[PDB]
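Novice: Encoded as structure tokens, here's the structure I'll be asking about.
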Amino acid sequence: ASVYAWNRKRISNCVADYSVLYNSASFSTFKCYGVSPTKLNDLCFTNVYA
Amino acid sequence: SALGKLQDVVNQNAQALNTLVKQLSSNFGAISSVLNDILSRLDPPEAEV
Amino acid sequence: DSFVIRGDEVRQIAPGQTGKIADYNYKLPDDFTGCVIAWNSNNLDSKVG
């Protein structure tokens, strides 16, 4: 989508696996804010918004 | 209400202790008051700040 | 410390920084008191293909 009409997918009950999201040479930038990418496999979030 | 000078000291000490305890809930500019929530979310390079 | 890396990964040499090189190739402590010198080297190493 564009930047003026951007999709917003509401994540729900699941078991996220942030293991292969950063350990994969397919992303140019993986800047995190407020959290560290190495601690995402230990945190249980309430609601994720993509 | 006669024993007021003795109750005032106890009330002041209790209020001082209550304020000192409630001061542990402030953030002081940080992202969270609990240190465990900071040590479990950020890395040592960014957790010191 | 002489070593060769590629492009943006060379700019990934800094105290307290995440990345591929810092993870397993070459890690820099968060106390590093020195200097990181890097220069482009195209026509001294580049082979055909």
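By the numbers in Swiss-Prot, the shown part of chain C spans 398-446.
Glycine is treated like the rest: Cβ placed from N, Cα and C.
Feature list, courtesy of Swiss-Prot:
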- C:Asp405 to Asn: In strain: Omicron/BA.2, Omicron/BA.2.12.1, Omicron/BA.2.75, Omicron/BA.4, Omicron/BA.5, Omicron/BQ.1.1, Omicron/XBB.1.5, Omicron/EG.5.1; complete loss of interaction with host integrins (VARIANT)
- C:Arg408 to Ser: In strain: Omicron/BA.2, Omicron/BA.2.12.1, Omicron/BA.2.75, Omicron/BA.4, Omicron/BA.5, Omicron/BQ.1.1, Omicron/XBB.1.5, Omicron/EG.5.1 (VARIANT)
- C:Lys417 to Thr: In strain: Gamma/P.1 (VARIANT)
- C:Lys417 to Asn: In strain: Beta/B.1.351, Omicron/BA.1, Omicron/BA.2, Omicron/BA.2.12.1, Omicron/BA.2.75, Omicron/BA.4, Omicron/BA.5, Omicron/BQ.1.1, Omicron/XBB.1.5, Omicron/EG.5.1; May enhance affinity to human ACE2 receptor (VARIANT)
- C:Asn440 to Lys: In strain: Omicron/BA.1, Omicron/BA.2, Omicron/BA.2.12.1, Omicron/BA.2.75, Omicron/BA.4, Omicron/BA.5, Omicron/BQ.1.1, Omicron/XBB.1.5, Omicron/EG.5.1 (VARIANT)
- C:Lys444 to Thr: In strain: Omicron/BQ.1.1 (VARIANT)
- C:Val445 to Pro: In strain: Omicron/XBB.1.5, Omicron/EG.5.1 (VARIANT)
- C:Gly446 to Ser: In strain: Omicron/BA.1, Omicron/BA.2.75, Omicron/XBB.1.5, Omicron/EG.5.1 (VARIANT)
Novice: Within 10 Å of the Cβ of C:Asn440 (variant position), how many other Cβ atoms are there?
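Specialist: Taking every protein chain into account, the count is 6.
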Novice: For C:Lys417 (variant position), name the DSSP secondary structure in the helix/strand/coil scheme.
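Specialist: The three-state answer is helix.
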Novice: For chain A, which of the variant positions C:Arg408, C:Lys417, C:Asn440, C:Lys444, C:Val445 fall under 8 Å by Cβ?
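Specialist: Among the variant positions C:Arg408, C:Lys417, C:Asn440, C:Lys444, C:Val445, the ones whose Cβ sits under 8 Å from a Cβ of chain A are C:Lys417.
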Novice: Among all the protein chains here, how many other CB atoms are within 10 A of the CB of C:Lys417 (variant position)?
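Specialist: Around the Cβ of C:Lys417 (variant position), 13 other Cβ atoms lie within 10 Å.
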Novice: Determine the Cβ neighbour count for C:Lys444 (variant position): the number of other Cβ atoms within 10 Å of its Cβ.
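Specialist: A count of 4.
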Novice: Determine, to the nearest whole angstrom, how far the Cα atom of C:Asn440 (variant position) is from the Cα atom of C:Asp405 (variant position).
Specialist: 19
Novice: Whole-number Å distance between the CA of C:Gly446 (variant position) and the CA of C:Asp405 (variant position)?
Specialist: 21
Novice: Could you work out which of the variant positions (C:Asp405, C:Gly446) has its C-beta surrounded by the smallest number of other C-beta atoms within 10 A?
Specialist: C:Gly446
Novice: For the variant positions C:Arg408, C:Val445, work out the Cβ neighbour count at 10 Å and name the residue with the minimum.
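Specialist: So among C:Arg408, C:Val445, the variant positions given, the one with the fewest Cβ atoms within 10 Å is C:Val445.
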